[PDB]
Amino acid sequence: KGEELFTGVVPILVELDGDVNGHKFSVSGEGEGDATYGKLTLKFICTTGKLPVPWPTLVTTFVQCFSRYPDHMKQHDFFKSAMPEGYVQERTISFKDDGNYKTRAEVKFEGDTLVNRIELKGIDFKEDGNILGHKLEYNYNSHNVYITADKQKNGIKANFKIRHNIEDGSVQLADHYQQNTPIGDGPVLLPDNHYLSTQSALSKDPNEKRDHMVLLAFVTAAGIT
């Protein structure tokens, strides 16, 4: 069973290779997660230099297996049940009146460490828009991730809207469409409709000189009974 692997503190590694409008970049992330409290503590560093997109735009891409599923909802946790073999997470992030990100992530265990290997492809962005023009505030609003089952591919589907805060007080919408399918041929939990209550706090490490992001997140499942 996959949930038994999440009863304690599990180390996390995140590696991303990106390409947004021709601007190639790499990000290396480290940290730890505690699923019993749905707590995530992560630090990301841009290894290729300076990040060509704002850090808040990449938070969703940067391990829902650390979500806290209440006891009565434990039969609906797809994420943990796909482990140790894992799942392939694919997203189409559509920024309103701007471009889009197309992601492909492999989330699985490498020893006692949970790894997220991601490949991001961003296209059709405006050079003067909120993303490439770096007009977004360094924060993150609370939101809900709506999950639905996909029996045909033996995984799940997810739909949600992210509201990024612009420097002028406005809102940059980022619609998310998500598909997760298991890597292993092992049994997975196909869920009923529910949601993940997400909360994220973004900060900086005062001693770090490289382009980075420190993230603190809390994710809890709800919407049933």
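Using Swiss-Prot numbers, chain A covers 3-64, 68-230, in order.
Method of determination (from the header): X-ray crystallography, 2.0 Å.
Backbone N, Cα and C atoms are what each Cβ position is placed from, and that goes for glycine too.
Copied over from Swiss-Prot:
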MUTAGEN   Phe64 to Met  In RSGFP4; increases fluorescence and shifts the major exitation peak to 489-490 nm; when associated with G-65 and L-69
MUTAGEN   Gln69 to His  In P4; leads to no detectable fluorescence. In mut2.2; shifts fluorescence lifetime from 3.03 to 1.94 ns; when associated with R-30 and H-145. In mut3.3; shifts fluorescence lifetime from 3.03 to 1.88 ns; when associated with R-30; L-46 and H-145
MUTAGEN   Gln80 to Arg  In Azurite; shifts the excitation and emission spectra to shorter wavelengths and increases quantum yields compared to BFP; when associated with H-66; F-145; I-150 and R-224
MUTAGEN   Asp103 to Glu  In mut1.27; shifts fluorescence lifetime from 3.03 to 2.85 ns; when associated with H-145
MUTAGEN   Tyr145 to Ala  In Cerulean; leads to improved quantum yield, a higher extinction coefficient and is 2.5-fold brighter than ECFP; when associated with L-64; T-65; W-66; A-72; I-146; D-148; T-153 and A-163
MUTAGEN   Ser147 to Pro  Increases fluorescence at warmer temperatures such as 37 degrees Celsius
MUTAGEN   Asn149 to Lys  Increases fluorescence at warmer temperatures such as 37 degrees Celsius. In Esmerald; leads to brighter fluorescence; when associated with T-65; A-72; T-153 and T-167. In VisGreen; leads to brighter fluorescence; when associated with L-64; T-65; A-72 and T-167
MUTAGEN   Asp155 to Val  In EBFP2.0; shifts the excitation and emission spectra to shorter wavelengths and increases quantum yields compared to BFP; when associated with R-30; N-39; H-66; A-72; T-105; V-128; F-145; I-150; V-171; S-198; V-206 and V-224
MUTAGEN   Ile167 to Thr  In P11; increases fluorescence at 475 nm excitation and at warmer temperatures such as 37 degrees Celsius. In Esmerald; leads to brighter fluorescence; when associated with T-65; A-72; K-149 and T-153. In VisGreen; leads to brighter fluorescence; when associated with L-64; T-65; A-72 and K-149
MUTAGEN   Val176 to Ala  In mut2.1; shifts fluorescence lifetime from 3.03 to 2.50 ns; when associated with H-145 and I-198
MUTAGEN   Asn198 to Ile  In mut2.1; shifts fluorescence lifetime from 3.03 to 2.50 ns; when associated with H-145 and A-176
MUTAGEN   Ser202 to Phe  In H9; increases fluorescence at 395 nm excitation; when associated with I-203
MUTAGEN   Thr203 to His, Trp or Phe  Results in significantly red-shifted excitation and emission maxima
MUTAGEN   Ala206 to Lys  Abolishes the tendency to dimerize and leads to monomeric fluorescent proteins
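Checked against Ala206 (mutagenesis position), the mutagenesis positions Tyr145, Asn149, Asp155 differ in C-alpha distance, with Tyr145 being the nearest.
Within the set of mutagenesis positions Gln80, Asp103, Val176, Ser202, the entry lying nearest in space to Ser147 (mutagenesis position) is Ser202 (CA atoms). Reduced to three states, the DSSP call for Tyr145 (mutagenesis position) is coil. The mutagenesis positions under consideration are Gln69, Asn198. Their Cβ neighbour counts within 10 Å are lowest for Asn198. DSSP assigns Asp155 (mutagenesis position) to a strand segment in the three-state reduction. Ranked by Cα separation from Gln69 (mutagenesis position), the mutagenesis positions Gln80, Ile167, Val176, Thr203 are led by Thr203. According to DSSP, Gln80 (mutagenesis position) is assigned to a helical segment. Annotation: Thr203 carries the greatest number of neighbouring Cβ atoms among the mutagenesis positions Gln80, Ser147, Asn149, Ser202, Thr203 [cut-off 10 Å, Cβ to Cβ]. You'll find the Cα of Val176 (mutagenesis position) roughly 36 Å from the Cα of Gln80 (mutagenesis position). A separation of roughly 11 Å, to the nearest angstrom, links the Cα atoms of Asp155 (mutagenesis position) and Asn198 (mutagenesis position). In the structure as shown, the Cβ atom of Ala206 (mutagenesis position) sits within 10 Å of 11 other Cβ atoms. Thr203 (mutagenesis position) sits 6 Å from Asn149 (mutagenesis position), taking the Cα positions as reference. It is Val176, among the mutagenesis positions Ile167, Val176, whose Cβ has the fewest other Cβ atoms within 10 Å in the structure shown.
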